[PDB]
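Engineer: One structure follows; several queries about it will come next.
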Amino acid sequence: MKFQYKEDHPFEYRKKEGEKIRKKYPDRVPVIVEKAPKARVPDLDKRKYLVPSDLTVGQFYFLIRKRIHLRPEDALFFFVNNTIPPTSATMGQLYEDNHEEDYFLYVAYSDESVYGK
Amino acid sequence: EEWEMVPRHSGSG
């Protein structure tokens, strides 16, 4: 999983921000969202989302679909650590199981069901 | 940049 956000912001600063934002908003989780490599989907200008821990993956799909103006017939897949997360999972559960060492959760989105194809 | 504050209990279809 390569994220441009991690190229743009050194780890030491990401970790400091993640620690502070979890203390400030403990009922939310910090999520970095980016297009998967070679996905044919519109860009997402906003990459930083503070998501209620109880929000479902399905609710988050609905939000991102709207933000990138998908047509009804367009597909959308999420990837976390190279795997599609269950639609019924909460974002807090995904965070607990997959956050990186900077305390952020990284989600890639794509029109393909295989990451980076 | 700033965090987007996502609202609770939104739609899903």
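Quick check of the header: X-ray crystallography, 1.5 Å.
In case you wondered, yes, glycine gets a Cβ from its N, Cα and C as well.
Feature list, courtesy of Swiss-Prot:
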| type | residues | note |
| --- | --- | --- |
| MUTAGEN | A:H9 to A | Abolished interaction with ATG4B |
| MUTAGEN | A:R28 to A | Does not affect interaction with ATG4B |
| MUTAGEN | A:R47 to A | Abolished interaction with ATG4B |
| MUTAGEN | A:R67 to A | Abolished interaction with ATG4B |
Engineer: Can you tell me the CA-to-CA distance separating A:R28 (mutagenesis position) and A:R47 (mutagenesis position), as a whole number of Å?
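Structural biologist: Given the Cα positions, A:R28 (mutagenesis position) is 16 Å from A:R47 (mutagenesis position).
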Engineer: Can you tell me whether DSSP puts A:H9 (mutagenesis position) in helix, strand or coil?
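Structural biologist: In the DSSP reduction, A:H9 (mutagenesis position) maps to coil.
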